[PDB]
There are 4 protein chains.
Amino acid sequence: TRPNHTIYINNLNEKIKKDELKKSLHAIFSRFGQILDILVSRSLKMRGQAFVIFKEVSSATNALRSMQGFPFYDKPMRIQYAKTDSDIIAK
Amino acid sequence: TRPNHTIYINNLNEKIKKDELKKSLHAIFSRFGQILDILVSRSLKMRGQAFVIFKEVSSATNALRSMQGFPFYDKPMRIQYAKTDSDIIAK
Amino acid sequence: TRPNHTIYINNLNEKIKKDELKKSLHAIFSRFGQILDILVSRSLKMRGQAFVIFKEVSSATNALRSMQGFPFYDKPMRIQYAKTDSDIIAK
Amino acid sequence: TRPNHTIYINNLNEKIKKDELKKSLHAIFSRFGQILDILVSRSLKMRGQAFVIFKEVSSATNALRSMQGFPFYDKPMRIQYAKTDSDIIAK
RNA sequence: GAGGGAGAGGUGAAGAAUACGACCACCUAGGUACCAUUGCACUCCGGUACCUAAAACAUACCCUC
RNA sequence: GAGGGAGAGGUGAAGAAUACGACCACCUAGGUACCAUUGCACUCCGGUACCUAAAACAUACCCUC
RNA sequence: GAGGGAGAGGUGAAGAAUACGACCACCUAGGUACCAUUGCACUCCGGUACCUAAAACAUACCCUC
RNA sequence: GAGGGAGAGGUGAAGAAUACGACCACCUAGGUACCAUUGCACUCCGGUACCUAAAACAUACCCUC
Ligand SMILES: CN(C)[C@@H]1C(O)=C(C(N)=O)C(=O)[C@@]2(O)C(O)=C3C(=O)c4c(O)ccc(Cl)c4[C@@](C)(O)[C@H]3C[C@@H]12
Ligand SMILES: CN(C)[C@@H]1C(O)=C(C(N)=O)C(=O)[C@@]2(O)C(O)=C3C(=O)c4c(O)ccc(Cl)c4[C@@](C)(O)[C@H]3C[C@@H]12
Ligand SMILES: CN(C)[C@@H]1C(O)=C(C(N)=O)C(=O)[C@@]2(O)C(O)=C3C(=O)c4c(O)ccc(Cl)c4[C@@](C)(O)[C@H]3C[C@@H]12
Ligand SMILES: CN(C)[C@@H]1C(O)=C(C(N)=O)C(=O)[C@@]2(O)C(O)=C3C(=O)c4c(O)ccc(Cl)c4[C@@](C)(O)[C@H]3C[C@@H]12
Ligand SMILES: [Mg+2]
Ligand SMILES: [Mg+2]
Ligand SMILES: [Mg+2]
Ligand SMILES: [Mg+2]
Ligand SMILES: [Mg+2]
Ligand SMILES: [Mg+2]
Ligand SMILES: [Mg+2]
Ligand SMILES: [Mg+2]
Ligand SMILES: [Mg+2]
Ligand SMILES: [Mg+2]
Ligand SMILES: [Mg+2]
Ligand SMILES: [Mg+2]
Ligand SMILES: [Mg+2]
Ligand SMILES: [Mg+2]
Ligand SMILES: [Mg+2]
Ligand SMILES: [Mg+2]
Ligand SMILES: [Mg+2]
Ligand SMILES: [Mg+2]
Ligand SMILES: [Mg+2]
Ligand SMILES: [Mg+2]
Ligand SMILES: [Mg+2]
Ligand SMILES: [Mg+2]
Ligand SMILES: [Mg+2]
Ligand SMILES: [Mg+2]
Ligand SMILES: [Mg+2]
Ligand SMILES: [Mg+2]
Ligand SMILES: [Mg+2]
Ligand SMILES: [Mg+2]
Ligand SMILES: [Mg+2]
Ligand SMILES: [Mg+2]
Ligand SMILES: [Mg+2]
Ligand SMILES: [Mg+2]
Ligand SMILES: [Mg+2]
Ligand SMILES: [Mg+2]
Ligand SMILES: [Mg+2]
Ligand SMILES: [Mg+2]
Ligand SMILES: [Mg+2]
Ligand SMILES: [Mg+2]
Ligand SMILES: [Mg+2]
Ligand SMILES: [Mg+2]
Ligand SMILES: [Mg+2]
Ligand SMILES: [Mg+2]
Ligand SMILES: [Mg+2]
Ligand SMILES: [Mg+2]
Ligand SMILES: [Mg+2]
């Protein structure tokens, strides 16, 4: 994919409760720049995944490159740019 | 919060015994500067949490920024400045 | 061993499914340069092990040195140069 | 303690078999310099502990400082200088 | 008589031909399994169930003669 | 007659008033729990036990009338 | 009469000498164990089993007198 | 007679018409589950329970004829 304000994370530990996952993702990622939102759902299709929306695409890029494969509750994070803009970025 | 000599850590693994937790927190954090004390309680309200008191606010700041989200017994540490001075700092 | 386009990893967590292992190994290693392939088998003789084939021996060398002992699904990765060229490198 | 060619590690995961522990400790530590030996015993008194003997005290010092608190099979390593020279260093 | 065995987390009560372990009452520290808890403190203190807390001798107690 | 229900991992055999799922035989991929394995490859392939592999109709099969 | 005890996730129905908890019907949030899921979203929503959702009084209900 | 089957961690004892596996005694390495242990070493060595330690033939042993 191509750089995007939003990174898509998967291979996340699915036992982690939604709000803990968000707070923890925030703690991994805030070092890279300002975060607008972190979206998590534990539904069947969306579990093990998160979207982290940065204010700036440069934050997204550094995040993705630095945290690629990083240990997070016992599994390595796999990180991609989101395939499309998040609503709050497009709008 | 605002910088403080003391950092507040949570999202800690609650199976870890108090003295092990302290010794381990000391090993994460001593690289950042001198530590006056580490307070841990496994009570219901205080489990999963620690206070690490640095001699210098600059140590606290580097600690917090470097170790934010860091893997510690299988969970990411979440770090904040303490909301108030610890007794040994105020007094 | 002597430098090789291919690194041999072992001490891998054997519960991890083959395609997850590959995707995760790719996420640990792609930072070091271009990867031609990652070979994994869960057979008795080959479980807990992977071969990661880099385009360039310099990528292999940096990978091996940086990721040596690195946490990966709860175990430290142990990394060596492959003892021989992978087919796609020799051919 | 005072710098020593040998570092003493504890808080090690005690489920890990002796030879795996050695190979893994070797993989954490060889980046710091040449290692003469790694001693591990799983006896009651000596389990959860290792001695890593470096050729040079400077290797020991960098190791200790860099790897202090580092994640190793799910627990943070706690590192000290050995209190005395190992036999192979004294002799 | 012999010879073996087992009992002390702490305080008490009982008993005292007994410094001494069971029974009974009360109180503590530490842990384990499960459940609940994401929580900002600077005497301690969630729940349910289980476990552990130096030890020889002697009395009493158990086995063999 | 009505009305309900359940059966297809793949190939075969049986049966065919039947494209069609059970029984029987054979073969595959993927997984789970436990045990074993630290192992250098570039067709696949450790063990023990369990599970899963699109699905409507029709025949046959099960229930009510 | 006395004295004890237990019941409210939410809506309803029943009942109302009763604001009030069981039974019955319906609906929600959160979790746990196991199984399945590697998945690109920007109302929610996999399965199987289990659990939890402030609480005093009163009626009714249970025990002792 | 035929044909099938199963037994060797190591040392010993028994037995020897037998190099040879069961029974019995003793000793080792490695592991697993649970419990305990945070511990500074440079012969080994916590507990409780379970498991594993190359293997063909022959004797003996088990099944069919
Ligand atoms: C109170 N009396 C009946 C007993 C008694 O008189 C004794 C005696 N020596 O005569 C006791 O020692 C006893 O009072 C006494 O203290 C006993 C005692 O200490 C004890 C302990 O500690 C552990 C196990 C046991 Cl079986 C006993 C036990 C049963 O011996 C009791 C016994 C009584
Ligand atoms: C061989 N014969 C006794 C049966 C038969 O003649 C049939 C028939 N239609 O007459 C079949 O279909 C059958 O040959 C036939 O194929 C059967 C069949 O397919 C089936 C399946 O697939 C699943 C469940 C069931 Cl209970 C059956 C079952 C029992 O109907 C069998 C029946 C036989
Ligand atoms: C409908 N009738 C038989 C009962 C009745 O007439 C009552 C009464 N006060 O007379 C009720 O309160 C009742 O209608 C009524 O509502 C009952 C009730 O609320 C209740 C609750 O909440 C919890 C436990 C229990 Cl045991 C009861 C229970 C049994 O008392 C019922 C009783 C009935
Ligand atoms: C001592 N005597 C009764 C037996 C004997 O005389 C033998 C014989 N060949 O006559 C043995 O081989 C025996 O002494 C002997 O050594 C036996 C033996 O080795 C053995 C093993 O290794 C495994 C399984 C089994 Cl069932 C046996 C077993 C039962 O055959 C014994 C048998 C005895
Ligand atoms: Mg790291
Ligand atoms: Mg006792
Ligand atoms: Mg004792
Ligand atoms: Mg006592
Ligand atoms: Mg005393
Ligand atoms: Mg007294
Ligand atoms: Mg007594
Ligand atoms: Mg008295
Ligand atoms: Mg306690
Ligand atoms: Mg929990
Ligand atoms: Mg408790
Ligand atoms: Mg005694
Ligand atoms: Mg089926
Ligand atoms: Mg199907
Ligand atoms: Mg079939
Ligand atoms: Mg077909
Ligand atoms: Mg056919
Ligand atoms: Mg048929
Ligand atoms: Mg036919
Ligand atoms: Mg398969
Ligand atoms: Mg294993
Ligand atoms: Mg298998
Ligand atoms: Mg159907
Ligand atoms: Mg209730
Ligand atoms: Mg309630
Ligand atoms: Mg209700
Ligand atoms: Mg209301
Ligand atoms: Mg109503
Ligand atoms: Mg009522
Ligand atoms: Mg009415
Ligand atoms: Mg819910
Ligand atoms: Mg899974
Ligand atoms: Mg569910
Ligand atoms: Mg009440
Ligand atoms: Mg055997
Ligand atoms: Mg054998
Ligand atoms: Mg033997
Ligand atoms: Mg021999
Ligand atoms: Mg002999
Ligand atoms: Mg014999
Ligand atoms: Mg003889
Ligand atoms: Mg052993
Ligand atoms: Mg433990
Ligand atoms: Mg043992
Ligand atoms: Mg044989």
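For chain C, we keep the numbers from Swiss-Prot: what you see runs 6-96, in order.
Header lists the method as X-ray crystallography, 2.2 Å.
Backbone N, Cα and C atoms are what each Cβ position is placed from, and that goes for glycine too.
Lifted from Swiss-Prot, the feature list:
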{"type": "MUTAGEN", "residues": "C:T11 to V", "note": "Abolishes RNA binding"}
{"type": "MUTAGEN", "residues": "C:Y13 to F", "note": "Substantially reduces RNA binding"}
{"type": "MUTAGEN", "residues": "C:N15 to V", "note": "Abolishes RNA binding"}
{"type": "MUTAGEN", "residues": "C:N16 to V", "note": "Substantially reduces RNA binding"}
{"type": "MUTAGEN", "residues": "C:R52 to Q", "note": "Abolishes RNA binding"}
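Counting other C-beta atoms within 10 Å of each candidate's C-beta, the mutagenesis positions C:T11, C:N15, C:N16 are led by C:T11.
Under 8 angstroms separates no C-beta among the mutagenesis positions C:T11, C:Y13, C:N15, C:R52 from a C-beta of chain D.
Within 10 Å of C:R52 (mutagenesis position), counting C-alpha to C-alpha distances, fall the following of the mutagenesis positions C:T11, C:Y13, C:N15, C:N16: C:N15, C:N16. Long-range neighbours of C:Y13 (mutagenesis position) (same chain, six or more residues apart, CB within less than 8 Å of its CB): C:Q54, C:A55, C:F56, C:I84, C:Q85, C:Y86, C:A87, C:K88.
C:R52 (mutagenesis position): 17 other CB atoms within 10 A of its CB, across all protein chains. C:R52 (mutagenesis position) carries neither a helix nor a strand DSSP state and counts as coil.
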